[PDB]
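Structure first, then comments.
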Amino acid sequence: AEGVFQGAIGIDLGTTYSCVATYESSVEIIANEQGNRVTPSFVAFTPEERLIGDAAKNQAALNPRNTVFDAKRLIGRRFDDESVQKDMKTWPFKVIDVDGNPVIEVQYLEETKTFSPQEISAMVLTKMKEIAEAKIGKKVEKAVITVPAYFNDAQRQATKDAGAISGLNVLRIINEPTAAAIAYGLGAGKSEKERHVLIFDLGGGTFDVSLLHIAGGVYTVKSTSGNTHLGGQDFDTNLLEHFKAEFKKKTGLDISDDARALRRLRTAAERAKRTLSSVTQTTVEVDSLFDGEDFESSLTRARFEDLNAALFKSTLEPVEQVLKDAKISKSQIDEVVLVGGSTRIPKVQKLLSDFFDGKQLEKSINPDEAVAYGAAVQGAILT
Ligand SMILES: [Cl-]
Ligand SMILES: [Cl-]
Ligand SMILES: [Cl-]
Ligand SMILES: [Cl-]
Ligand SMILES: [Mg+2]
Ligand SMILES: [Mg+2]
């Protein structure tokens, strides 16, 4: 027990970003060595070393064949699965078929090596463990890891297996939406007074809606829906195209083939989106965007909303589906919990609060951190 943490860390092993939390005297989300409270679920292999997290994502463009990401899209799946065959056409790294399983093949230290999805995820989980250890000052042996509610038994086992590989005793695999509810203490009393709770989780690349029944300490997923491939980055993309159009119109320049110019302009758009969650108008500037020309525009909240009209509206569909499927009316819903950074967008909150006739949404916990937070809460209950 000497020099070992007696608790269990909570890990949100996300598709694109991961987050780790612990609950000593209170629940804390842990920052990594670059001071970030989420860490890219990225592993890069180079002629000299392996990078995990921020450094891996930051060199992805320079090292695309050997920078691995989206392993959560493979884990516990089969090579000839339909999502897989499809996902593979979109990745710059090689995925091969070994005994019918997907396996990632890369160059590492000037040799060809292959990794299962569980092995890649284990490397991310090891990174999360190490991040937690650095802040705790102790070794971590126990964890609670979260997975999407639609994960099947193979996907769940493969995720536990990843944990084992990373030197963690995985006490429980819990559902992402359930973690978020636990974060808000919903059902914490373990009282027999029941609740129905809708989790609205709009991630950067994922949109998941889940209906929970909670009573007596038992969290039951009644129904689940979403858009796997719609997310916050899609809002950025619409603003990016709007800005590209403006720039080309004023200057005659097309930045489509300049990766750096595209990157800087998407950064401007991401920043502009965030500003517009707090205020209603902003300038948008990029100095010397292309061929000597400065980019300057402005954007109102109203215009931002119009540019994403259809997308925003589409977010109510899965809320309706989940109720329809569970045979539960919107009036029976006790809490609506917001997860994912994109839920900070005022319009998204408004469409949702209006659908529930002015109901206030649970949002006091950072939406990017809520899943990890509840995983940490569950970890403390188990230890
Ligand atoms: Cl995810
Ligand atoms: Cl993610
Ligand atoms: Cl630059
Ligand atoms: Cl700039
Ligand atoms: Mg998430
Ligand atoms: Mg300037």
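Chain A is numbered as in Swiss-Prot; shown residues: 2-384, in order.
Method reported for this entry: X-ray crystallography, 1.9 Å.
Every residue gets a Cβ built from N, Cα and C, even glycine.
As given in Swiss-Prot:
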BINDING   16-18, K73, 205-207, 271-278, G342  ATP binding site
MUTAGEN   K73 to A  Unable to hydrolyze ATP and moderately reduces ribosome binding
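Long-range Cβ proximity for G205 (ATP binding site), meaning a same-chain Cβ under 8 A and a gap of 6 or more residues, is found for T17, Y18, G232, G233, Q234, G341, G342, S343. Separation of the C-alpha atoms of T16 (ATP binding site) and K73 (mutagenesis position): 5 Å, rounded to the nearest whole number. Each of the binding-site residues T207, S278 was scored by how many other Cβ atoms lie within 10 Å of its Cβ, and the smallest score goes to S278. For the pair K274 (ATP binding site) and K73 (mutagenesis position), the Cα-Cα distance reads 27 Å.
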